Amino acid sequence: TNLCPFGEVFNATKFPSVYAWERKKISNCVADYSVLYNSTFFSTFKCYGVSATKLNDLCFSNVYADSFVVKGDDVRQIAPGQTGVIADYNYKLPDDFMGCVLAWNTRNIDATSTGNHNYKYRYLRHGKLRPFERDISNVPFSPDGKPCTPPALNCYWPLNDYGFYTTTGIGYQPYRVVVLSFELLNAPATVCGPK
Amino acid sequence: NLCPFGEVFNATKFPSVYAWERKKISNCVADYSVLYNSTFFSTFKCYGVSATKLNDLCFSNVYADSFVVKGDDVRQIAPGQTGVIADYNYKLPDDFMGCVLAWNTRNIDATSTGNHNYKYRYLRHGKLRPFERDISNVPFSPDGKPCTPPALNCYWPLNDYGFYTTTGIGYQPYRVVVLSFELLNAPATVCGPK
Amino acid sequence: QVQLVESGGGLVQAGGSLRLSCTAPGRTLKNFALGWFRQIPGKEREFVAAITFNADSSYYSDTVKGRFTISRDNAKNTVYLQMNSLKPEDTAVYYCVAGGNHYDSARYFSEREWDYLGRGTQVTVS
Amino acid sequence: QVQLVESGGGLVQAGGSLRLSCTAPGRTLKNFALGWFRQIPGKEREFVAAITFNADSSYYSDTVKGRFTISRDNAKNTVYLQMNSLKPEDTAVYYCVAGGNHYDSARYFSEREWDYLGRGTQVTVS
Amino acid sequence: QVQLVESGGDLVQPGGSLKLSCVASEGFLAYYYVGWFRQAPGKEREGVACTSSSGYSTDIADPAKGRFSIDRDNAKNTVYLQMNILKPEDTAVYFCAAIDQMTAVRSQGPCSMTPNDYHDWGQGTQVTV
Amino acid sequence: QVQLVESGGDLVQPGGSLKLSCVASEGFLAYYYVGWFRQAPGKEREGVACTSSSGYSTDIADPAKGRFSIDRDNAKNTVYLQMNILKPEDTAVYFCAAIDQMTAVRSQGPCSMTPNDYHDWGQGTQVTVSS
Ligand SMILES: *[C@@]1(O)O[C@H](CO)[C@@H](O)[C@H](O)[C@H]1NC(C)=O
Ligand SMILES: CC(=O)N[C@@H]1[C@@H](O)[C@H](O)[C@@H](CO)O[C@H]1O
């Protein structure tokens, strides 16, 4: 009966880092997806296993929305089967992923002349992430695999920071990303189209 | 006696990158100055050694590997590289001591109707070890089970290059010679001149 | 990690026909939009055709409309480019691409909007 | 593959001095030539400095000659770029590169000449 | 698998109004495009109405336009067909049929309304005018 | 580890010629740059001659340029120093020294004539030339 709170995830004031991406479950509401594909600022609006223009005609068991911020050159890694430090150590999509990837430039927010370094990403890990797996740990990394503490050699903090400055090119400016997942279980449909 | 570098570099026929061929060089005097041509070798990278200092050095043995890749694939001949050529055909170790040489051979390896004799492997169950070689030609299946080619999900693991005289520099054929310099705590059998 | 590999290139006389194909090893392209790009000698890579994951929508460049037709068979994990009435201006290396089903026409050109790209196959017509 | 990670960025006052750093975490670079590149906003990436595997030779760009100093420590698997007397023209994202030690010194300008390129760190001179 | 059961069919007089109900037993109907069809003696089965999975896109056949309307209640697992100013030519047994939404969106336009499409069928209810 | 043993020292008269031999026991000398050094009484050790692993790059100190010559024979694990027009100023103990290649290549130039760089040394051989 209610409208699905898409404005609460797409226009939330703050966004999390990619290594600690956050998921919101959308359920028991009516989703008028034209609120999204009528917008003009979405720099990437691609879907997998479904067309966005036919989203208003469909019904799903649930809808999941993941939020995080990459830099421009890293948006390409939010795709099924992709490789790279974001797709392997931060946020990975399965190859049979059914949903949409949404991203828009946010340099007026999240980017400063001083330089916003608050957004982090993991660049060191023992093994790739599984699809939709999360790794929020911050333990010093060693290629050896044994415990080490930072000042020693061959010991590194596994989280690196983004450098969002208001003077860089769009490849280094920050982008807010929303990944929509459409679930189809053998259960009643709780998220449908407008009418 | 001079080291037979001429038998390697400006030779005649070169092998495919998947079936690269190695020549062991020993018991001779090596004059690397015959390679000191910048406009000939579009690639003349060395690792762990200096190219201008090769004539002043002595080594136990020298190894030369020969093969052909397209222009855009030459960058894959480097330590620790990833890609279909560096992972499935010719892999260099991270501690590689030696040099990598390449030069455009469109005039002798590319034809107007297209030369497709040069092949590369694009499917394999596992990456190659450094300096390993795989010359097998068994049909590939993602589940590892044997299969006859005409079936579904069964692929021939070798794919050929398309070398034409009409394409840009990225798709033109390049011949590559990788030189490895060995230090094996034995008598030095390949030294520079005088 | 997706590996796109083309097939079916070769030579044919002007006015003749030729069909290309492309697939991936084990990687299910059923949810991916698939398409074709073109690198004409002397010019940069340009768009040719694209087809959505379920073929509900296909797209062609104006230089190509009517003569080429793109199609797919998700059961075979393969996209095809049927090229008829080939002119000497079609001589190029053709590249296969896979990516998301963009709401807009970002599939048109903008090769970076596609996530993957094959290694190319040469087509020459005389 | 090889991950080149830059360290030591920030914002400096004009005429100060700041030192950069670059390391590959698990991959040894003792046999690799290492250097630095620069991307001023609005312009393409510029060469800065380059040092051989055993530091027998080092090369700098004409813009940063004398005030910039490249050095390496193979025991720490790290290359550094001491930047003294910085101008507002030094404001850029600085990239770290790794590649082979070329016979011809001119072959030190991106492309095939460098094998690996880091993600870059932003240095700005207020 | 989804099972369909039609109801509400009855005898009415010309100008009457009948509401037909298509309740899905077993599988949930919210994941299916639903269409309403009718068959009669001497008459090949023809499409009458169809709705998308959500009801966002609907269609009415030409002989039924302005008189027949389609609606659905996914919470109730039901699709309704509202028929007004019924004519004696509308006398037929009316079936409802479903097709998986992911298969239905492959086709352009609103739903389908074609007998070859929609392969899961109910057994129908009788409407006499 | 490589050991070096010099030989050939003797008494010469001015204008004469002598030939010293630096033979490497144990490790093979071909993988090493080799330098010739001398130490006069009451004086610091001074570099006389200089060669690379293959003998492709050599050097001779200024007081010996035009008189002394260096050569090697990696098949016999030996480096030679040919002295000519011997003057009383050449009276000294003559040393040969080896530095491993790649380490020697780190420095630019043909090779090193600096005692502090070589680290490995032989026992020396005395060369006396009369008045
Ligand atoms: C090449 O084989 O032939 C030429 C004849 O000597 C010469 O210019 C060139 O350097 C030769 N290359 C080599 C490696 O010997
Ligand atoms: C997803 C969403 O609600 N977007 C809203 C949209 O309704 C409108 O364009 C405007 C209203 O304030 O602000 C956007 O953020």
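We number chain B the same way Swiss-Prot does; the residues here are 321-514, in that order.
Method on record in the header is X-ray crystallography, 2.6 Å.
Just so it is clear, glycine is given a Cβ too, placed from its N, Cα and C backbone atoms.
Annotated features, as they stand in Swiss-Prot:
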- B:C348 to A: Complete loss of human ACE2 binding in vitro (MUTAGEN)
- B:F360 to S: In strain: Isolate GD03 and Isolate SZ3; no effect on affinity with either human or palm civet ACE2 (VARIANT)
- B:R426 to G: In strain: Isolate Shanghai LY (VARIANT)
- B:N437 to D: In strain: Isolate Shanghai LY (VARIANT)
- B:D463 to A: Partial loss of human ACE2 binding in vitro (MUTAGEN)
- B:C467 to A: Complete loss of human ACE2 binding in vitro (MUTAGEN)
- B:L472 to P: In strain: Isolate GD03 (VARIANT)
- B:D480 to G: In strain: Isolate GD03 (VARIANT)
- B:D480 to A: No effect on human ACE2 binding in vitro (MUTAGEN)
- B:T487 to S: In strain: Isolate GD03 and Isolate SZ3; 20fold decrease of affinity with human ACE2; decrease of affinity with palm civet ACE2 (VARIANT)
- B:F501 to Y: In strain: Isolate GD01 (VARIANT)
Checklist entry - Cβ distance under 8 Å to B:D463 (mutagenesis position), same chain, sequence separation 6 or more: which residues? => result B:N473
Checklist entry - 10 Å Cβ neighbour count around B:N437 (variant position)? => result 12
Next on the checklist: To see if you understand the setup: which same-chain residues, six or more apart in sequence, place their Cβ under 8 Å from that of B:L472 (variant position)?
Outcome noted: none
Item to check | Residue pair B:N437 (variant position), B:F360 (variant position) - Cα distance, angstrom, rounded | outcome: 24
Checklist outcome for this item: Rounded Cα distance, in Å, between B:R426 (variant position) and B:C348 (mutagenesis position) is 32
Next on the checklist: Out of B:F360, B:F501, which of these variant positions shows the lowest number of other CB atoms within 10 Å of its CB?
Outcome noted: B:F360
Checklist entry - Restricting the comparison to the recorded positions B:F360, B:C467, B:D480, B:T487, B:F501, which residue's C-alpha is spatially nearest the C-alpha of B:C348 (mutagenesis position)? => result B:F501
Checklist entry - Within the chain of B:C467 (mutagenesis position), which residues six or more apart in sequence place their C-beta under 8 angstroms from its C-beta? => result B:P459, B:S461, B:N473, B:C474
Checklist entry - Of the variant positions listed here (B:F360, B:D480, B:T487), which is spatially closest to B:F501 (variant position) when Cα positions are compared? => result B:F360
Checklist entry - Under a three-state reduction of DSSP output, how is B:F501 (variant position) classified: helix, strand, or coil? => result strand
Checklist outcome for this item: Whole-Å Cα distance, B:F360 (variant position) to B:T487 (variant position), is 20
Item to check | Nearest-integer angstrom distance between the alpha carbons (Cα) of B:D480 (variant position) and B:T487 (variant position) | outcome: 16
Next on the checklist: Under DSSP, is B:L472 (variant position) part of a helix or a strand, or is it coil?
Outcome noted: coil
Checklist entry - Under 8 Å Cβ-Cβ from B:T487 (variant position), six or more apart in the same chain: what's there? => result B:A430
Checklist outcome for this item: Mapped onto three states, the DSSP assignment of B:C348 (mutagenesis position) reads strand
